[PDB]
Every structure is written in C-alpha cells, then in structure tokens.
Protein chains: 2
Amino acid sequence: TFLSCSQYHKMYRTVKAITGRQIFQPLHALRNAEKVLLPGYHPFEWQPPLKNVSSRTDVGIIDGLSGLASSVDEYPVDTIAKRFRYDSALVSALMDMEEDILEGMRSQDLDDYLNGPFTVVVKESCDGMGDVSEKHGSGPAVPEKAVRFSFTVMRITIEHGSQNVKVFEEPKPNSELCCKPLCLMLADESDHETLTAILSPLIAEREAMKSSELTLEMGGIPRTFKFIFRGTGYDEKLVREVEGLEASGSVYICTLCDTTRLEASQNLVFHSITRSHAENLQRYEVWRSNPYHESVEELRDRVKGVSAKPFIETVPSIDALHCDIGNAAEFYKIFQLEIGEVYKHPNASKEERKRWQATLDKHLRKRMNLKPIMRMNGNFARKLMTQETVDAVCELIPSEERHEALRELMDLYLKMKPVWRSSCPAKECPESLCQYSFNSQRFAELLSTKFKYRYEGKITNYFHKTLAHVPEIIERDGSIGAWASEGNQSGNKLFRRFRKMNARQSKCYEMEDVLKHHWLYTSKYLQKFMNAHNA
Amino acid sequence: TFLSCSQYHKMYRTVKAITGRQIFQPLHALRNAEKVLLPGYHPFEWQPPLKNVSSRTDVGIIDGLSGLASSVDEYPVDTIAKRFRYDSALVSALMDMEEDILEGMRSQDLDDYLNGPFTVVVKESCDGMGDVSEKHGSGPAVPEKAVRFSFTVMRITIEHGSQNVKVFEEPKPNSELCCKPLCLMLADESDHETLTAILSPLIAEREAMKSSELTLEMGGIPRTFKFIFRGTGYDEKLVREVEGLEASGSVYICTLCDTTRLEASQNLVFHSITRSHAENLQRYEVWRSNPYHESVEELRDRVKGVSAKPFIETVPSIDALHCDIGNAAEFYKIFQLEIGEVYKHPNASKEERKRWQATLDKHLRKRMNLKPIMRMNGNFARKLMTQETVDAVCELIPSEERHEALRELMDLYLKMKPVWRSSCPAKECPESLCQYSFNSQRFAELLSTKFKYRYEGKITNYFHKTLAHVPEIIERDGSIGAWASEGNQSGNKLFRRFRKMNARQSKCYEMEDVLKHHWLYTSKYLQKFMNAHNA
DNA sequence: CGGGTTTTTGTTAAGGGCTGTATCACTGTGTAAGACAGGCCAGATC
DNA sequence: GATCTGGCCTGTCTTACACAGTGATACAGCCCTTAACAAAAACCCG
DNA sequence: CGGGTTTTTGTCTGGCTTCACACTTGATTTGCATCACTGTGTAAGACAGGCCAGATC
DNA sequence: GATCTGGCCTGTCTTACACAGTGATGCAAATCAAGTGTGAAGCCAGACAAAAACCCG
Ligand SMILES: [Ca+2]
Ligand SMILES: [Ca+2]
Ligand SMILES: [Ca+2]
Ligand SMILES: [Ca+2]
Ligand SMILES: [Zn+2]
Ligand SMILES: [Zn+2]
C-alpha cells in the first residue's frame, strides 16, 4: 500500500491505543523480519567454485560502479548505480518460492525428500526509462534518464526417472510484479562507455555461473540447481546496439537473418534464423583484421553489417509489445494514405497529407470516440485494430476494390495476431498456429500486388519479422509473447512512485531504498498474503 | 494517513481474510459516517432570519461561481471555484466540538444544562499559494495559481452570572490542523475582478450574520450562539490590495496609520492606529466624488493614498511570520553591507557587492555551516539571528567599533522579538513586555545615530511596524502570534498532496474532493482519536 | 478523634531485553510587478 | 540657436513566491527477580 | 525378551449449562463491476536525390 | 570553356521515447430481524477398570 514509515507508525499506535490489543507489529520487529527477504541472508555453496566471484554469503546492496576509479585524471564518470550480486539475488529468488516448488512436486506426484538437480530457466530484460526527473521546489526540471536491469524466474523443472518433469511455471509471465530488479543506474542507453562499465561485472557473473552447481538447504534436505539463462526482454534498439549490429535504419534489417532491406521486398517469407552470438564475435574479428584487404564497401558487404564487438549475449527473438505497436502505426499510415487515394495520383505536397491526417482524426473520433494521439498506446493499438474501424473508414474510400482490400487486410491481420499474442499458443490457439504459414503467405501476396505503390522497395522490418520468423521461433521456443519486455516496462510507474514516496534524498542511498522496496514488492512469499481473500 | 479509496480496500480485505474477524469497516459504512461530519447535516435556525440568505439546511458543496452567467457574449471567465455556505460551515464547526466545549463548561464549574448567549470569536484569513501545477506532459513553462479562503474558531465564551468565562480556547491557533477551509479557487491572487466575483457572496453572508442569533441544540437542550469575526490572517499584499490602498511601493507605508516613510523615519515612535475600514470607505468616496475641485497631486495626499473601493472589512494588525522573515533578511543585508565597511568609503559599485555577498556566504558556510539560499525560509531566519553567527561575522569584519555596533544591536533585537513571537505573551513573558518601551527606543536611537548612513531617508515597512505599533496592538487585541497566518500558509503543502492522491480528474470534481478531504483532515472530532496514545 | 486492623502502597535498591520518540544527514531557485528617482535628451519656445 | 522640459530610460527598492519528509540510528524509560523497611488511606469499637 | 510399574485413558449414571438446527419472509450490509475523466512531438541515425563549386579534361 | 564529381543540404523513413488510477454509482448476492421447540452436546462428579511408556527380573 506504498505507505511511508511514520504513517505506518501512526496507524499502528492509534490502533493499539483504541482497541487495546496489538494487531500490528512495531517497526524494529519489521526490519528484523524484512532482513529475511533481501539477498545475502541464506547460506549457499557453489560447486565447483565460481571463477572471479567472491565466496562470501553476506553481499546485499553493492555499488554499481564496481570500484571504478573516478578521479580528475581518468575518464570522468558521474553516474549512480546500485546492484545485487547475481548469485545471492538468485538464491533469494529460490528461497522466496520454496513453498511453490514443493507444492508443485507434490501435485506432480513426486517425493518431497528429493534433491535432484533441478534446472531453472530465467528470462532477462533491460529497457531504458528516460525522463524520470521531477521539478523540485518551484521551477523547471532536467531531462535525466535511467536504466534498470532485471530478470525473471520463469520455468523450474527436474529430470525425474528418464525424462524431465515440469515442477513450476509462471502463471502470468510478463506481469508487472514478477520481474525482479537486479541493478539500476542513472545513465543513458546510448552512452556506450558508462553502460558497458556498469554491465560488465553482471555479464561476467552471468557467464561464470553457467558451468556450476548451486547447493542450499531447501526446507530440510539440501538441494542442487543448474541454470539456463535466455536474455529476451531486449527491445529492437538495444538488441541492435549491444549485440554488435549497426544503427536502426540500416540496409540490413532483421536481427535474426541477414538480408538487405531491398531483398526482403522481393522474396518475403522463406528465410531462416541464422545469427548466433559467437558468429557475431568472429565476424567482428574479421572486420577488425580485414585479412582479404577489401575496401570498406565490400568489407561491410561481407560481414553483413556487424561493425562492433558484441558486448553481451542475447538470443534472437521478437519483442511482441513493440512489434504490435509498430504494426498498428503501419496500418495507421496506410489508412492516412488511403484517404489520400494516392494509388491513382501520386506524390502530392506536404499539405494534402496533413489534411488527410486531420480529416481521418476528426472522422474516427466522431464515429468511434477515439481522441487523437501520436505516441501510440498499446491500448490505442488494440482500439484501432478493430474491424469496426475498417468499416467506418471504408466510406471515405470510393471504390469496392479498396473496400475488399482493406477488409482482407484487417481480417488476415486479426487471424494472425493471436499466435504471437497469446502466452502459450501451443494449446490455447492451435488453429491459427497450424494456419499461420498459409495465412501469412497469402497476406504477403496481396500486400505485394494490391499495394505495390508503397511496398515495392522499403518494407518496414517488423513486417518481415511477423512474416518469416514467427513459425520458426514457435517451433524453437514454445511461446512468443511470454518472452516480452512488457513484463518490465510496466515497472516505470513503480520506480517513480517509490522514488517519490520512499527515499532519503541523498542521490547515494536514494537508490538503495528504491531497489530494496522494488525487491520486496516483487516477492512471492510476500504476495501469498495479499492474495488471501481467495478461500 | 493520506490513503486512497482502493489501497484502504486492499488493507481491509487482507486483514479481514487473515485474522477472520474484521477490524476495519467497509467503504460504504465509512461514507455513511463521513456524511455526519461534512457541513449541511443538522437542523439550525436563525433569529431573526438572515436577510438574503436561504433558509434550507441541506446545502453541501456549492459551486463557488455563484451562478455567474458565462456566455461568450459576456466577460470570459474560466476559473474553477468551490465553497460551502458560511452558516452551514459554522454550524458543523461548532457541532463537532460540542464535546470539547461541554468538557470546558464542566471544568469551569458550570451547570452543564446551560443555554446562555454563547459568543464565538472567529479569525479569518486568506493567502494565494501559486505554482500548484505539474508538467505531466513533461512540457515546461505553464504556471497556475490558486487561492484558499479559510477561517478558524479561536474562543468560545459565555456570560455566566456577572462576567464571562472561557468555555473554550484554542491550544495552538496558527497551526495547520485547526484552520478550516471555506472556499477555494484557481485564479491569480491579483486577478482583481475574478477575486471579487468569487469572494463577494462570502462577505454577503458574513455581513448578514452579524446582527442575529443561531439557535441549535447542543448536546440535548438547545443553545444560542452569536459571533464576532476578526479578519487578520492577511499577508501584506492582500491587505494592501483588497482594503484599497496604493501598492507596497507607495510613499504611504503603514496599513494602520497615515504617515509617509520620509516622516516616520524622523518622528520615530509616537504613532497610533487611525486607519479603520469605514473611514477607508468614506475616504474612497471623497476621492471618487472630488468635492473640493482640487488637483490630483494634492487630492492623493488628502485621501492618504486610497484609490479603490475596499470590499472586505478587515482589522489591521502586524503579521508575524512575514515580519520576522523581513527583519531577518533586513539585517542580513546590513551584514553584507558591513563587510564592505561602506561607512568609511561610500558609493561602491555593483561588483564589490557581489564579492561581499560571496565572501559572507562562504565564511558562514565554513563557520556555522549555514547553507546558501536565495529565498530565505523561516528556518534560515531563526538560524541567522544568533549571537554565534554575528560573532563569526564580527570576527571576519576588520574594524572594532562595528563589534559593539552590531552585537549590541542584535541582542536588543533578540530581547525584543519574543513579545510578538509568542502565542500568549500577555502572561508568558510579562517582563519584556513592560520593558518594550526602552528595549525598542534604544534600538531606534542607535539606528538613528550609529547607522544613520542608511536610515536617514527610506525606512522599510516592517521596521516601522515593529517600532511603532505592537506595544499598542497587544493591549488592543491580546496575542500577536495567535493572530497570524502561519496556519493557513502551512496548509499549502497538503493541497498538492490531496490533489494527486484524491481526485476524479474532471477539473470540476478535482476541487470538490480536495475541499472535502481538507475539511475532514482539519476536524477535531477526528484528531481526538489520533491523540489516543497520549491520553 | 484513635490503636490496631483492612486490605493494601511506596520505594527503592541492586542490572537487562523490549518500545517509543528524538535526532541525523540531506536535499529543492532567482523572481514578478510597481513606485519613485534621477540622468539624458531631442524637440518646444522666445 | 540657447534653455527648458516631459518623455523615456534606466535604475534602484519593496513585497511576495519552496525545507518538510524519509529511512536509519540512538538513546531513555519500563516491565522483568527478591525483599525488607517503611508507608498508607479506610475503618471499627474505643 | 518379559513381568510388573508409571503417565495418563475408556466408561459408570446423571444433573445443570450453552449451542445449533430448523423453517419464517423481507430489511439490510457487503462485494464486485463499471463510469467519466485526464497526459505532450519525436530524437538519434541511415540513406537518397539534387544543387553546384569546383576539380578534371 | 565543357563536363563529371564530391561535398552540402535538405528531405524521407526506421526504431524509439507517457494512461492506470481516482472517487462515485449501481446491481446482485449473502446476512440478520426477531420469531418458537426440540436435539445434542458438553461439563465431567470420583470410580472402576484397562492402554501405552518405564524399574525389577
Ligand atoms: Ca527501449
Ligand atoms: Ca520502454
Ligand atoms: Ca501571500
Ligand atoms: Ca503564502
Ligand atoms: Zn528477418
Ligand atoms: Zn504605522
């Protein structure tokens, strides 16, 4: 309930004074009871020991700069960052769901006196949250950004007998309160130097603890764990910045295959995900050495766009949220243009377009109760992509050809959305799952012909993604929308709320408190209570 | 505790689910007990019936605009305003403190079943609190102001037998929890037209209920109330504007007497109070009519600087908060002046001055660690009026005579301050009061002799108020601290809080809700619970 | 009113774990009108 | 054209406009053992 | 391993309490669901035409 | 002088960067208002007699 400290004291003391009894507990008896949910309280043993990692088990908050020498003689740094160690945070994530994993193995008809080598499957995400300042006193504010690195326990399993049996899955994967924060900093997502400085220790630990066994007593017997990390919450901009690729508006578009933007337009859907991470490392090495002595052009053509040392590891996937939003904006543009009726007469001035936009806005508002926006909301997208909107727009297009065109377009888009939309299309919507190939293919066919006036050259990349990489990702990784960033993006409001109402205003502790509160919020043994009214 | 209407529901359902038996009441049963405290719930009748005031007893939150016709053909008015009536607010303010007045009646050895002609003393106040907006869209350069008109009950007195008795007195008058709001609006405090248009009905009701009696049952049997209204919580700018004088830069300074600065600076302290409200009004009349057929330059002098129609009967008296802050900044500037020792070499330019300021601020931050601030706050003002800091600056400054000429002046100021800083100095410091004559005339003589290089012409206003009036205003009214605006001012913060934790986002309920919550907060039948742990 | 019951009352003392307020370090900014006073001056008038 | 101004331009000086709220830390009471000596309003038959 | 020796059991009839279980039909609290409303144009970066200033022939 | 070209300059298009939370109204479903006559249950009153952890063998 985002209460402060003094407020809680007021409520407690007055309840006690009135009703005689003592329902709520005092403060010190609350600190001494939260010290059991932050990291670095439990005992744990790595084996074999972790290279380059300390062995102590008393590591709570630690400084994000990781001991970066900051004097007037070196590269100036002026950021703030706080973080948990990876291993301690991970063991706390485990000891905050001991009860759930026990209930799981019980329901699955197993023995609780079992300490088989469970395998965890984690999801990692990192999205900037710029413009989180506010005016202090009475005046303006300064545009300072921020970045938060966080993960999510997603699927715990165990190989009993001969096959693996699933013991725990997340109910709502990309929810607002099951992405647990791990590090946060007041930096920018493009200040590559500072970003790498802060995220180098975390990636070092994440690589180190990938060939070991963690041991800790899990309610009685001691139990062992392996790990499998799958970084997916990265949006297109990040995944295109860190992993090594060039900027966003390149000629090489898809971060999974390697085809020129033009070449995507000729052949739409027959490609194959062909971009690992070690491949990016060796390609950057080729770019650096240049063993064949080619000019910059032929070189960049050979290495397929990569021109920087891949700094992090990231699996190739589709950020469902931004993908849907981009498709929606794409359809908005095609509606504007179709009001333009430019397929007959092209290349108008940059006033007819403004007129088309304004009349489209007024019309759709007065017919569907939709106020005009530019920064498109996901809600705005869901409200726009409705067959009713197509029917309301079709009056402003003269001919039946455009009628049937827009009709078929929206119909196929809504027959393809559920596949990459649901959280497990393997069972929840298998019909579109088995139709998706033919569906997307005919969609592409009528997109090339009926609209060649627009998609004859440049085709925006998200279309290529939605068209030629969704079936393979499905077959590879089960769900799609499960591994999305929306599980994190919603945390921005929590960040701002905490920073406003729970902090100490020192720019140094001022992140310890925010991170601690976020961790506490996102626990599970602490929500099993707030969900009590479900008897 | 500034909870919401849904967070409270969270707390309620979780407590009820955990401990079985409910400990917090539901929401509907909270609102049904909310109604019994908002104004407009009880019967009450006037004797004689108030002319121009309705007779109903079920008026809640009335639109402040007072049915102001706002059609494009008329004056464009766009502010928002909400209010109570005045009687329906006084009634509730009395009937919540029913128990606290009956207890006083008991303690003062009086037959409980008494229904004498009670008399209430009500202090009225008003002060603009601009810069309330927020750049929710992250776009700066958009200000907005607000105004709150509020009152306070301060003494309830009955005339038993031969004399009167203090059935009730206020513990801490100028605090933020015993000043009740009455109306509020979104308009610049100097937008004279809108201000009058909104505040006229209140003065109508106030002048109506000044020659009547309110009959109302008070704990069983009925009792009769009559009122007295003293308007005192007005800063300098308001009392200068609404009472109809020339602005603060005038040659005429004192809102209580009629003397020009170039005359009070010579006749130091022998004045009185001779500027009432009816005198002010008839003087505006003789201005407007101009019966003597005399030019403007001497007419202005004849009417002692009145040039507008005053529309609020307000009693004149020195404020406390702003007076102390003014004196503080005043002798801070005299410190900065004494750095340059300009008495020896005069007429320096405006760069030596900035250097003097920088030196003073740095020396003070090194010695007494007084932070640097542009807009002085009462905390700073108290921090700077110390013998320690004047001794530090005295050790910075070169010469010696300045040591006497500043330290003795400062200790005179400190010997003077409490008789007005206090809250009931009629008996708390009944010695400094009787010495105030000497204690102030010595200040006067020394400012006239060892500092006449500044105070030969222009003397600031507050240094005239403190000098000439307070030893008479004490005998006139009583306290000088209790009749101050510290209370309402402190309330300002609360506004913003409620505004973005309790509001329905309609710009027409965003003031209903704020007013209602502020009312509930500032009750007394509620704080009687939050003070349980004490008793 | 009172000596001795009638059921109690400090109290005051030797040290120790639990509670409940009082601090502690630490941050938010240079304005916006209005009145009066000289100084400069650029056309007014003899 | 000299000598005047009132018109304008600066050019200061006055009053307003935020420091109170956050988590952590630090002390002061405040119950807990016996224990005896004194102390104590309340009241009966004296 | 065992018999006999403890902390603690099955039931003996019976007399004095609380508690519920019915079925009675409306007068109420309590729990969710829903309602109207209220935030602004990018900001870096890749690529392509087209002038045109200035090199060449 | 004629002609190609590299550099500058716009101009276009790609990914990005904020809307859930506020009080209130309104149905809809459990809950109680006093009703009464019966279980029915329990409290065990020491006593008499057997069930499972422990000294003497
Ligand atoms: Ca992003
Ligand atoms: Ca984002
Ligand atoms: Ca003011
Ligand atoms: Ca104020
Ligand atoms: Zn691709
Ligand atoms: Zn005066």
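In chain B, numbers come from Swiss-Prot; the residues present are 474-1008, in order.
According to its header, this structure was worked out by electron microscopy, 3.7 Å.
From the backbone N, Cα and C atoms, a Cβ is placed for every residue, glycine too.
Under DSSP, B:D560 (mutagenesis position) is assigned to a helix (H, G or I) in the three-state scheme. Sequence-distant neighbours of B:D560 (mutagenesis position) (same chain, 6+ residues apart, CB-CB distance under 8 A): B:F517, B:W519, B:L523, B:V526, B:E678, B:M682, B:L687. According to Swiss-Prot, the experimentally introduced change B:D560 to A is described as follows: Loss of DNA-binding.
Under its mutagenesis entries, Swiss-Prot includes B:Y707 to A with the note: Deficient in both nicking and hairpin formation. The DSSP secondary structure for B:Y707 (mutagenesis position) is strand.
Among the mutagenesis entries in Swiss-Prot is B:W893 to F, noted as: Capable of nicking and retains some hairpinning. When secondary structure is read from DSSP and collapsed to three states, B:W893 (mutagenesis position) falls in the helix class. Counted within 10 Å of its Cβ, the other Cβ atoms near B:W893 (mutagenesis position) come to 23, all protein chains included.
Note: B:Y935 (mutagenesis position) has non-local neighbours B:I791, B:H795, B:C796, B:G799, B:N800, B:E803, i.e. same-chain residues 6+ apart with C-beta under 8 A of its own C-beta. In Swiss-Prot, the entry for mutagenesis B:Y935 to S or T states: Capable of both nicking and hairpinning. The structure shown retains the original residue.
Record note (Swiss-Prot) on the mutagenesis of B:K938 to A: Capable of nicking but defective for hairpinning. Under the three-state DSSP scheme, B:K938 (mutagenesis position) falls in the helix class. Neighbour density for B:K938 (mutagenesis position): within 10 A of its CB lie 23 other CB atoms from the protein chains shown.
Experimental mutagenesis at this site is recorded by Swiss-Prot as B:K973 to A, annotated: Moderately defective with 56% of activity. DSSP classifies B:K973 (mutagenesis position) as coil under the three-state reduction. In sequence order, B:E607 are the residues of the chain that are 6 or more apart from B:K973 (mutagenesis position) and have a CB within less than 8 Å of its CB.
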Inset, instruction - Please report how many Å separate the Cα atom of B:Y707 (mutagenesis position) from that of B:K938 (mutagenesis position), as a whole number. - result: 15
Legend entry - Count of other CB atoms lying within 10 Å of the CB belonging to B:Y707 (mutagenesis position): 25
Inset, instruction - Give me the Cα-Cα distance between B:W893 (mutagenesis position) and B:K938 (mutagenesis position), rounded to a whole Å. - result: 11
